[PDB]
Number of protein chains: 2
Amino acid sequence: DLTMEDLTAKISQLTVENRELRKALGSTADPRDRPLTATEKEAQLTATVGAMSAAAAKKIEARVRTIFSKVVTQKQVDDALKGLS
Amino acid sequence: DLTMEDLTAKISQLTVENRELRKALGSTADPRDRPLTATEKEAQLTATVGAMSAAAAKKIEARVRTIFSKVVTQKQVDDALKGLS
């Protein structure tokens, strides 16, 4: 009947519990138990993607240099690229 | 029996023959049969790398995101990155 207000009250109950969890995670002796903000979580995600992407770019360049070293002409590049597919 | 001069004599014979075969290939009728130059081959090489590296970066980023979608604390992040180094 009062569906809107029930969903709002659901957020209120989920919000108070949400912070009661955060206050308990700050009461532990381990600093690494702190909940990360969405900003810090994105910075560590971006740095993680950047590291693995650089690692993937390293192996990819060596892999296709292996196939390109044999080619000398146009047609041969295409068959090497098709060999990469 | 097998001296060093034997190897360098064969190396010279192949270099002078490869120089000639290129000059013949460079004088062919069809322009697509001409051998690629060193920079042209290198330019198409990095172009192939950069294309695959960009596509690999997308799969890496979307993969890291679905892993970060189930973490909150610094301890959870460190354990989520432990399997996927």
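Here Swiss-Prot sets the residue numbers for chain A, with the shown residues being 11-95 in order.
The deposited model was determined using X-ray crystallography, 2.5 Å.
Using N, Cα and C of the backbone, Cβ positions are placed for all residues, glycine too.
Around A:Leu17 (mutagenesis position), taking its Cβ as the centre, 10 other Cβ atoms fall within 10 Å, counting all chains. When secondary structure is read from DSSP and collapsed to three states, A:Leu17 (mutagenesis position) falls in the helix class. Experimental mutagenesis at this site is recorded by Swiss-Prot as A:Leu17 to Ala, annotated: Does not affect homooligomerization; does not affect ability to inhibit host CGAS.
Per Swiss-Prot, mutagenesis A:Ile21 to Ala is noted as: Decreased homooligomerization, formation of DNA-induced phase separation and ability to inhibit host CGAS.
Around A:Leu24 (mutagenesis position), no same-chain residue six or more apart in sequence has its CB under 8 Å from its CB. Experimental mutagenesis is annotated in Swiss-Prot for A:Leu24 to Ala, with the remark: Decreased homooligomerization, formation of DNA-induced phase separation and ability to inhibit host CGAS.
In the shown protein chains, 10 other C-beta atoms lie within 10 A of the C-beta of A:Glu27 (mutagenesis position). Swiss-Prot lists A:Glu27 to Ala among its mutagenesis entries, and the accompanying note reads: Does not affect homooligomerization; does not affect ability to inhibit host CGAS.
Under its mutagenesis annotations, Swiss-Prot gives A:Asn28 to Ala the following note: Decreased homooligomerization, formation of DNA-induced phase separation and ability to inhibit host CGAS. Under the three-state DSSP scheme, A:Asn28 (mutagenesis position) falls in the helix class. When Cβ atoms from all protein chains are considered, those within 10 Å of A:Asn28 (mutagenesis position) total 11, not counting its own.
Under its mutagenesis entries, Swiss-Prot includes A:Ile70 to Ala with the note: Does not affect DNA-binding; does not affect ability to inhibit host CGAS. Contacts of A:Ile70 (mutagenesis position) defined by a Cβ separation under 8 A and a same-chain sequence distance of 6+ are given as none.
Annotation of the published mutagenesis A:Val74 to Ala in Swiss-Prot: Does not affect DNA-binding; does not affect ability to inhibit host CGAS; the original residue is retained in the structure shown. Residue environment of A:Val74 (mutagenesis position) contains 20 other Cβ atoms, counted within 10 Å of its Cβ in all protein chains.
According to DSSP, A:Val87 (mutagenesis position) is assigned to a helical segment. Cβ environment of A:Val87 (mutagenesis position): A:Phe78, A:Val81 lie under 8 Å away, each six or more residues apart in the same chain. Swiss-Prot lists A:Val87 to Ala among its mutagenesis entries, and the accompanying note reads: Does not affect DNA-binding; does not affect ability to inhibit host CGAS.
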Cβ neighbour count (within 10 Å, all chains shown) around A:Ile21 (mutagenesis position): 11
Proximity to chain B among mutagenesis positions A:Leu17, A:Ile21, A:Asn28, A:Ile70, A:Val74, A:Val87, where any Cβ pair is under 8 Å: A:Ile70, A:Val74, A:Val87
Nearest of the mutagenesis positions (A:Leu17, A:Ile21, A:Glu27, A:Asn28) to A:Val74 (mutagenesis position) - Cα to Cα: A:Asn28
